[PDB]
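Peer 1: Can you read through this structure? Questions will come right after.
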Amino acid sequence: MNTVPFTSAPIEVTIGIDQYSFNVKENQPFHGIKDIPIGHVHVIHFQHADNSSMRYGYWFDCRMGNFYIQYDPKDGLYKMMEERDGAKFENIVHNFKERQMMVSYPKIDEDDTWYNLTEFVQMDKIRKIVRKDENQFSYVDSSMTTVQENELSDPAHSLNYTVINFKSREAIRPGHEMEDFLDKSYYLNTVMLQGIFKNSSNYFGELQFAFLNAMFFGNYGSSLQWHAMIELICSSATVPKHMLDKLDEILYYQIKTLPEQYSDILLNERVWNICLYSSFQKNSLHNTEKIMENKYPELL
Amino acid sequence: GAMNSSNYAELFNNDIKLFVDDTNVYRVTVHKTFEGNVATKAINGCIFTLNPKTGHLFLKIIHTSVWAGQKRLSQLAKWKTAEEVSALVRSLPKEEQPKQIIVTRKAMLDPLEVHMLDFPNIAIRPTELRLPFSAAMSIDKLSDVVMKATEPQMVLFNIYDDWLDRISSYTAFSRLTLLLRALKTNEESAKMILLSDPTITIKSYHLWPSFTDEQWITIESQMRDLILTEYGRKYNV
Ligand SMILES: COc1ccc([C@@H](N)CCO)cc1
C-alpha cells in the first residue's frame, strides 16, 4: 500500500483518485491519500471549487518513486513532485498517518473496476504519449490537444496518441481501395497491430488510457481517439478471437463506469450504433451491447 | 464545400473542374425467371464525366463483363466509378488535371476521396443541384456507342457541339441542362421537339441538331413549355 502525501490544501478543491473523489474545503487539515493499491497505474486529479474550468491531474505508478502534491500559489495549481530522499519522505508520511490527516483509498474488496479499466495501461507507454521526461508522472488536463488535432498548437503540451485515419494512404493499399476502406483488417492487423503497436496489449492500453482521459478530464481529443480505436476493430472482418472477447470486457467496464449524466458528450451515437448493429463485429460484443441497451437505450 | 445556386457561376471560371455522374454506371433489366422468380440482367453503362466550361465529355463505357462474378453491384458501381475517374486524372498531364471534382450524388464522395488520396490538392465536392445528367442516355449517339461496345472503352465528346463559338459556357450549360431536364421529364415529347423539322440535321460530328440562334430560342421555349406542362399533368395544376 502506498501514500500520496499533500504539503497542505490552501484552496477548496474536489480531489479525484482513480474513480473516487471527495471534497476538500479551503485550508482544511488534509495531508493526502493512503492505502493506494500497488501494482496499477493511478491518476490523481483536481477541480478547483472556484474555476470548474480545467480539470487537471497526474498519472503515476508508486513503484516508480515517492510522489507528493503541493499547492503552487504562483501557477495556481496542485503540483505533483518527487522526493528522492527516501528516508526524509518516510518521516514526513509516518508523522501524517500518526496524526490521521489522510483519507484512505476506499477500495471495496469485491471490486475489480480499477484493474478492469487499467488492465493494459502501463506508465512506460503513458510517458510516451505525454512527453515530459524529467518527471516519472504525467500531467494531463481538459484543454490539451492531440497530435492529430494539431494537424487539422504547442507540441510540448500535446497528447501524442497514435494517429488513426480511415481515409489515409497508410490505411488504404493501392489497388485495394474499396476492399481496405470497407474491411479495415489490413490497417488494424498489419499496419497498427504488427507495425506500430507490436501487440494487442499495447493497443488496448492506449485505448483504455484514451477513455480515462476523456472521462476524468473531458479531453475531447482522447474521446475521439477512444472511439477511433473501437471503430477500427469493429470495422475489421478479421480480428483475433481473443481480442474481440477482451474488447467486449474492456468496453463493458468503461460503459459501466461512465457517469450516467455524461453519456451525451462522451458517447458518439454514430460509432456505437455502427459498432453494435452494422459492423462485422455486431454480434461479438455481447456484454457491451447488453449493458449499452439497458443503460443508454436513448443513444440507440 | 457543396455546390448550389449561390456559387453557381464558379463552374465557368478558369479553374479546371469536372462533374462526375454515376447514375448510368450500373443498369439492369428486371425480368421473370422460368420458375416465376425475378432476376436482373445487366446492360452496358457509362460514367458521365463533364467539364462544364469546355463541354468536354469523357464518356467511360462500362461493359457488363465488369460485373461478372461480383456481389453487391450497386455498391461496387460507385467504387468502379471512382477507380475509372482516378485513372482518367492520372492519364492527364498535370496542367490538365482538375482542381475540383463535383459528384452529383453524395454516395460517391467517399469512394472518390479514397481513390484520389494521391491527389490531396484536388477537392471532391457534392452539390445541392438536381442536375439531369441521368438523361444522357436519351442522347441517341451516346446511347448508341454504349450499347454497341464489346469491351471497356472511353469515348470523347463535346456535349455542346460548336455552341461556344456563339454563346458563353454559362449559356451553353443552361441550354444543356434544359435539354436534359426535358428529355428526363418526357422523353418522347422532348425528342419530337428536337427533330420534328426534317430540314434541320445533326452533323456527323455533333450530338444535337444544327439550329440557328433564332431556332434555338424557339426550341428552348418549347422545352420550357414541356417541363411546365408535365408539371401540371403530374401535379394536376
Ligand atoms: C508533503 O510531502 C513532502 C513535502 C516536502 C518535501 C520536500 N521535497 C521539500 C523540501 O525540499 C517532500 C515531501
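Easy rule for this one: first residue shown is 1, then count along the chain.
For all residues, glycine too, the Cβ spot is worked out from N, Cα and C.
Sharing the feature lines straight out of Swiss-Prot:
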type	residues	note
MUTAGEN	B:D21 to N (Swiss-Prot position 1853)	Reduced growth at 30 degrees Celsius. Strongly reduced growth at 16 degrees Celsius
MUTAGEN	B:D22 to N (Swiss-Prot position 1854)	Reduced growth at 30 degrees Celsius. Strongly reduced growth at 16 degrees Celsius
MUTAGEN	B:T23 to A (Swiss-Prot position 1855)	Reduced growth at 30 degrees Celsius. Strongly reduced growth at 16 degrees Celsius
MUTAGEN	B:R105 to K (Swiss-Prot position 1937)	Severely impaired growth. Reduced growth at 30 degrees Celsius. Strongly reduced growth at 16 degrees Celsius
Peer 1: Taking every protein chain in this structure into account, which of the mutagenesis positions B:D21, B:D22 has the most other Cβ atoms within 10 Å of its Cβ?
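Peer 2: Sorting the candidates by Cβ neighbours within 10 Å, the top entry is B:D22.
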Peer 1: What is the total of other Cβ atoms whose distance to the Cβ of B:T23 (mutagenesis position) is within 10 Å?
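Peer 2: Looking across every protein chain shown, the total is 21.
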Peer 1: Within 10 angstroms of the C-beta of B:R105 (mutagenesis position), what count of other C-beta atoms is obtained when all protein chains are considered?
Peer 2: 16
Peer 1: At the level of the C-alpha atoms, what whole-angstrom distance separates B:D22 (mutagenesis position) and B:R105 (mutagenesis position)?
Peer 2: 8
Peer 1: To the nearest whole angstrom, state the Cα distance for the pair B:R105 (mutagenesis position) and B:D21 (mutagenesis position).
Peer 2: 7
